[PDB]
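Asker: Have a look at this one before I ask anything.
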Amino acid sequence: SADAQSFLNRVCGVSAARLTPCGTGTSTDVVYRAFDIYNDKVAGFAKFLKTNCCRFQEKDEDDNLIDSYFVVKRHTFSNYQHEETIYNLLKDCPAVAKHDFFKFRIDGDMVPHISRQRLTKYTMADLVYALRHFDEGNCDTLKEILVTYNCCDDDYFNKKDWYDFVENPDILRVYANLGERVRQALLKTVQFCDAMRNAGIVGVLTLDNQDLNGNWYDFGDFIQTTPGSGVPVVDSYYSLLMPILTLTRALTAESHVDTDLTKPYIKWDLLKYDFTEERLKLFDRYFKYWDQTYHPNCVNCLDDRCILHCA
Amino acid sequence: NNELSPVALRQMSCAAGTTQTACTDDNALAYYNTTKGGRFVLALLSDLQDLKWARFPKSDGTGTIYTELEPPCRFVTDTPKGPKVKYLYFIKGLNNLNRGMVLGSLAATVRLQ
Amino acid sequence: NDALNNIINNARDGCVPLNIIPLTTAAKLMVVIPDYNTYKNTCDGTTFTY
RNA sequence: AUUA
Ligand SMILES: Nc1nc2c(ncn2[C@@H]2O[C@H](COP(=O)(O)OP(=O)(O)NP(=O)(O)O)[C@@H](O)[C@H]2O)c(=O)[nH]1
Ligand SMILES: [Zn+2]
């Protein structure tokens, strides 16, 4: 009675909101996902069990499910105000998911909810964990991710040794279909860092706060400072994401005329061999807030650790 | 949960100048950290308005480094005193995580504006 | 020593990669063909472009 | 995350 069919149209926003519950009523949903934790008593990069979330998938004209979810969570009252303030400071960035703060009663009391709109099913941390902890006995997440983004079809896995690199070298072409998604995620990350610096917000960026479309959320561990003096910490993010940048060949679009995958290739003259400025431009475009000096020529390095870092 | 340095740090004391040996007695709330290998300062605060130099004494005394600073930032503080203004500095080359640490601790333990 | 000199002088300091010297100054070309399908796509006819 |  009410509740489920009233919470549904309260989560339902003002745009189109053709929603369907993910097998729940007014209660939360439990999933098994990967996180990156550091909270003074636990640390690591493992798969924990999420507990406090209600998810509503979205439909469209022909009443078939689509890759869009409304994730609404409940928590205390102080985090409500803190997240609302930070989002109000950060809402104008085009790389931040659209939040919605409301209050709804489950009993005689009224509890607050925070709803995020149009997220994907999996985050970037899920993809990184799936590719860095491969096990052919159970790889359902990787297969689902590959088939939901038109990298292959469901009958591609009926083959045996479909994952091998020596046998079936076509898996490289299959993997190289996520590079554009990764590149757009990198660009949106740079945009988010610029917005955080301009707004005066201090926080650490993790892989599980970004979905596979590039949008950011979860400002629950941030603080506030004077405008223009913000500082993001992006060590673990880039360091963990680095091995995936070459498997998927994310920088293929940089060999075309206007960084567009539909135009012909760039025609360099055969007599050019320096390329010392292009490397700096690429570093400034994709790794702007990585704070450690980068030497395009390793003859200027200070020791072997710097040589490794720049190579 | 990825927090920015739960266990905090302790202390702020000593000196500063603008041209090498201009550090006379004490012109800095040189802030934080006594690491496990020795005293290694992180943040510098200045009730003054323009400084490029400082000199923190440590251990041997003979070894006290003439630190190169960086262009400052300014803010006003919500102290019980009332109107109080400093000009913020960090030791040059301080990586992002350390500045985040000191800024978070300063903002979350003591009140500022 | 005329084509080599012609491409050396175009360099801005006299240095050029070694991999483009045979590509722009050689007089003879040798092609090794595995099968006929590859042959009809590379050197079909009497003159080809490469 | 298992602090909601
Ligand atoms: N993108 C997405 N994530 C989901 C969905 N369902 C569950 N999740 C999981 O729910 C988690 C949301 O946690 P959230 O509190 O927003 O961020 P957080 O990383 O836990 N940090 P904190 O709340 O302390 O600031 C994500 O890590 C994600 O893996 C979904 O449909 N889409
Ligand atoms: Zn180097």
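In chain A, numbers come from Swiss-Prot; the residues present are 4393-4703, in order.
Cβ atoms are placed via backbone N, Cα and C, with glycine included.
In case it helps, Swiss-Prot gives these features for our protein:
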- A:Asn4601, A:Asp4610: Mn(2+) binding site (BINDING)
- A:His4687, A:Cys4693, A:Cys4698, A:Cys4702: Zn(2+) 9 binding site (BINDING)
- A:4399-4653: domain 'NiRAN' (DOMAIN)
- A:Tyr4665 to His: In strain: Omicron/BQ.1.1 (VARIANT)
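Map these features onto the structure and tell me what's around them.
Answerer: Around A:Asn4601 (Mn(2+) binding site), a 10 Å sphere centred on its CB holds 24 further CB atoms from the protein chains shown.
In the three-state DSSP assignment, the secondary structure recorded for A:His4687 (Zn(2+) 9 binding site) is coil. Every protein chain considered, the tally of other Cβ atoms within 10 Å of the Cβ of A:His4687 (Zn(2+) 9 binding site) stands at 15.
In three-state terms derived from DSSP, A:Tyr4665 (variant position) belongs to neither a helical nor a strand segment and is classed as coil. Within 10 Å of the Cβ of A:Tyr4665 (variant position) there are 12 other Cβ atoms, across all protein chains.
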Asker: Rounded to a whole number, how many Å is the Cα of A:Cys4702 (Zn(2+) 9 binding site) away from the Cα of A:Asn4601 (Mn(2+) binding site)?
Answerer: 28
Asker: Which of the recorded positions A:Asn4601, A:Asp4610, A:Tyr4665 has its Cα nearest to the Cα of A:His4687 (Zn(2+) 9 binding site)?
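Answerer: Nearest listed residue in space: A:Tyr4665.
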Asker: Out of A:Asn4601, A:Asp4610, A:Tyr4665, A:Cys4698, A:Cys4702, which recorded positions come under 8 Å of chain C, measuring Cβ to Cβ?
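Answerer: From A:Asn4601, A:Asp4610, A:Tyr4665, A:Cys4698, A:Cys4702, the ones near chain C are A:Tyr4665.
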Asker: Select, from A:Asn4601, A:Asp4610, A:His4687, A:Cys4693, each of the binding-site residues with a Cβ positioned under 6 A from at least one atom of ligand 2; if none does, say none.
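Answerer: The ones that qualify, in sequence order, are A:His4687, A:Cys4693.
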Asker: Given a separation of at least six residues and a C-beta threshold under 8 Å, show me what packs close to A:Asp4610 (Mn(2+) binding site) in the same chain.
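Answerer: The answer is A:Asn4601.
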Asker: Tell me which binding-site residues (A:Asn4601, A:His4687, A:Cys4698) have a Cβ under 6 A from ligand 1; sequence order is fine.
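Answerer: Going through A:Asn4601, A:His4687, A:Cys4698 in sequence order, those close to ligand 1 turn out to be A:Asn4601.
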Asker: From the Cα of A:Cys4693 (Zn(2+) 9 binding site) across to the Cα of A:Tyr4665 (variant position), what is the distance in angstrom?
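Answerer: So the Cα of A:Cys4693 (Zn(2+) 9 binding site) lies 21 Å away from that of A:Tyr4665 (variant position).
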